[PDB]
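These notes are about the structure you will find just below.
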Amino acid sequence: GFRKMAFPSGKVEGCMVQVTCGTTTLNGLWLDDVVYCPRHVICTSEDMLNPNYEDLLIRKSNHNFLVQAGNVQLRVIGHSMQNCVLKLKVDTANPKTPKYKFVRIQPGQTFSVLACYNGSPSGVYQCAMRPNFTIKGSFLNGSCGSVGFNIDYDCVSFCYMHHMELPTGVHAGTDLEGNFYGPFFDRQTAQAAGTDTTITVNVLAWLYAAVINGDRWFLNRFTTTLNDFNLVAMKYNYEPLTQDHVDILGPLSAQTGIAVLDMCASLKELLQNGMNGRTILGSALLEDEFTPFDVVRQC
Amino acid sequence: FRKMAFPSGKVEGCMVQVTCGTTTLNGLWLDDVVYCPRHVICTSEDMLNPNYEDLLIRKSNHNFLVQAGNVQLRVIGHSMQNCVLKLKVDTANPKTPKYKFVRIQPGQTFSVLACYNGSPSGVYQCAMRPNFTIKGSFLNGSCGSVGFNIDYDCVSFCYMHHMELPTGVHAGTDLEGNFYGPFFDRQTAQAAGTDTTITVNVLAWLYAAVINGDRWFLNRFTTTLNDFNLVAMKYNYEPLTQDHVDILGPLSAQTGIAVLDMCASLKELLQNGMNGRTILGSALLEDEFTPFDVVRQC
Ligand SMILES: *[C@@](O)(CO)[C@H](C[C@@H]1CCNC1=O)NC(=O)[C@H](CC(C)C)NC(=O)c1cc2c(OC)cccc2[nH]1
Ligand SMILES: *[C@@](O)(CO)[C@H](C[C@@H]1CCNC1=O)NC(=O)[C@H](CC(C)C)NC(=O)c1cc2c(OC)cccc2[nH]1
């Protein structure tokens, strides 16, 4: 079996709180004695239309912020702003703070999302940072401040804080230093994303996952050069495949005994011939949201 | 719409490892009892055709190694209930959530927390197929991993993992140790019955499409439940039960499309095909989203 698998979310759930300023409420992330949340919590609905954030934040006091961890109210004893993230200092340390790091992920990398509402975790699922710096998430009203993360030997690497749903239904957010992924900004305005492309290295990793799980129907006897593959890939709005990608796919090629460029010839055939109503690992579409690491970790 | 698992933290705090001899798997620690698959008592040779009652005779409390991480929990009693072992331990788990044990029906979904050596590794949604298998993702050492739903902070445990079939799907028990489907906990190649499509979930999917403005497939016809069930079975679809009709109630009321009107719409999709059209951006009808899943994502 091969499934989209998220990291266990317990270490993050114990950090989710509710942050309220006036009539505006969203989720916050509580690590040690700091609560991180989207800065537009300070805005009224009219402010979000065209906010001058530094001007609005100087007009706020500590007592303007209501932070709730479960039923407990944590007193704000300080506040600062880092790009699009608000940092609320509280008088209580979160006893459940995990070992953690803040990281900015690269396009094509995956992370688990813990969707939260009113400070309470609701569901967990896997997302990839798209090449156009959106993510195809599942987020409703009140999900802002939900975070994305990876977990490596008990250490949580936070990489995403949720801010926005674009008109097309995809999602946009920041790293935990408050810098958006993509050309987006935190204003109540309709924003279009750049043209998205398909994460080629992930499609290849996923075809390897299919072979590891006993499916080989898409393979062929042909091969290709790296450049000839990249010409066809770009024609189909796939990202270029680099030699670093070829190397990263090494273990999966070694595990299956299928040279990377042999697998590229397979994908090239799938792109030019379609799948003709057949299916790969249950999907009628070429899946690009598993990294080579996601495949290795699960297989 | 996407497969969304429940947050797993309340279950992570219950996972332990259980070793007997050199055989290690996962267990579930609730209050002062640890639940785990009974084949932990088997030697690899014993798994081929085990007599569990005779095997358990030769076992005492002191043969069982229960560890939360590396911390041993002393076993003070043991008993077998169907295919699960219940180990009484001397410590009540302080992380025990409000919980119950439930036996689910085919078509219901649940989250699986995949674990190895008592350590949670990942979480994903599964659906119980009509042939009582799940399309899981399980490696060696995963037995004892559990499936669950969370409703208002109460965790309903429904699945404990035991087996991978030759076809690569998975089989297990409820938390009273009764297998889902015609399977046995022995080292033998077992086949499941032919599977079918989960009709009630396809209907839930069509409701989700209507909710989102995608309703070209709505027809001008209706059907009786009996007539629909007879036609569905000729397309390898599950027949609907009265319980299925009632769990579609909220979606029916929300859209104003009667359940039997949606059945007639599905009946036309089965007999005439989609004619190269899509529903929620897909040529295939999805059968792994329950009416509850649709409500929770919409
Ligand atoms: C937050 O929870 C805000 O606290 C909210 C999350 C989205 C709501 C629906 N789905 C979500 O993921 N985010 C927003 O509401 C943001 C707020 C900004 C950053 C100040 N705004 C949008 O996502 C937004 C605004 C508009 C829009 O206007 C006009 C027009 C079209 C799309 C759109 N998205
Ligand atoms: C547990 O980890 C075991 O404690 C393991 C989990 C599977 C291993 C690979 N993926 C899994 O989900 N379970 C087993 O190995 C069980 C043990 C039984 C219940 C005693 N056995 C099988 O899953 C099994 C045995 C055989 C078989 O024999 C011969 C032939 C074909 C398939 C098969 N599966």
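We're sticking with Swiss-Prot numbering for chain A, so the shown stretch reads 3265-3563, in order.
Quick reminder: no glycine exception, Cβ is built from N, Cα and C everywhere.
Cβ-based neighbour count (10 Å, all protein chains) for A:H3304 (active site, for 3CL-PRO activity) stands at 24. In three-state terms derived from DSSP, A:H3304 (active site, for 3CL-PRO activity) belongs to a helical segment. According to Swiss-Prot, the feature active site, for 3CL-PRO activity maps to A:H3304.
Here A:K3353 (variant position) comes close to A:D3297, A:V3298, A:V3340, A:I3341, A:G3342, A:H3343, A:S3344: these same-chain residues lie at least six apart in sequence, with C-beta atoms under 8 angstroms from its C-beta. Looking at Swiss-Prot, you'll find the natural variant A:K3353 to R noted as follows: In strain: Beta/B.1.351.
For A:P3395 to H, Swiss-Prot lists a natural variant annotated as follows: In strain: Omicron/BA.1, Omicron/BA.2, Omicron/BA.2.12.1, Omicron/BA.2.75, Omicron/BA.4, Omicron/BA.5, Omicron/BQ.1.1, Omicron/XBB.1.5, Omicron/EG.5.1. Taken residue by residue with DSSP, A:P3395 (variant position) is part of neither helix nor strand, so it is coil.
Annotated active site, nucleophile per Swiss-Prot: A:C3408, in sequence order, evidence recorded as experimental evidence. Long-range neighbours of A:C3408 (active site, nucleophile) (same chain, six or more residues apart, CB within less than 8 Å of its CB): A:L3290, A:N3291, A:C3301, A:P3302, A:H3304, A:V3305, A:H3426, A:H3427.
Secondary structure at A:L3468 (variant position), taken from DSSP and collapsed to helix, strand or coil, is helix. Swiss-Prot gives this note for the natural variant A:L3468 to V: In strain: Zeta/P.2.
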Count, for each of the variant positions A:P3395, A:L3468, the other C-beta atoms lying within 10 angstroms of its own C-beta, and report the residue with the smallest count. A:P3395
Helix, strand or coil for A:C3408 (active site, nucleophile)? Use DSSP. coil
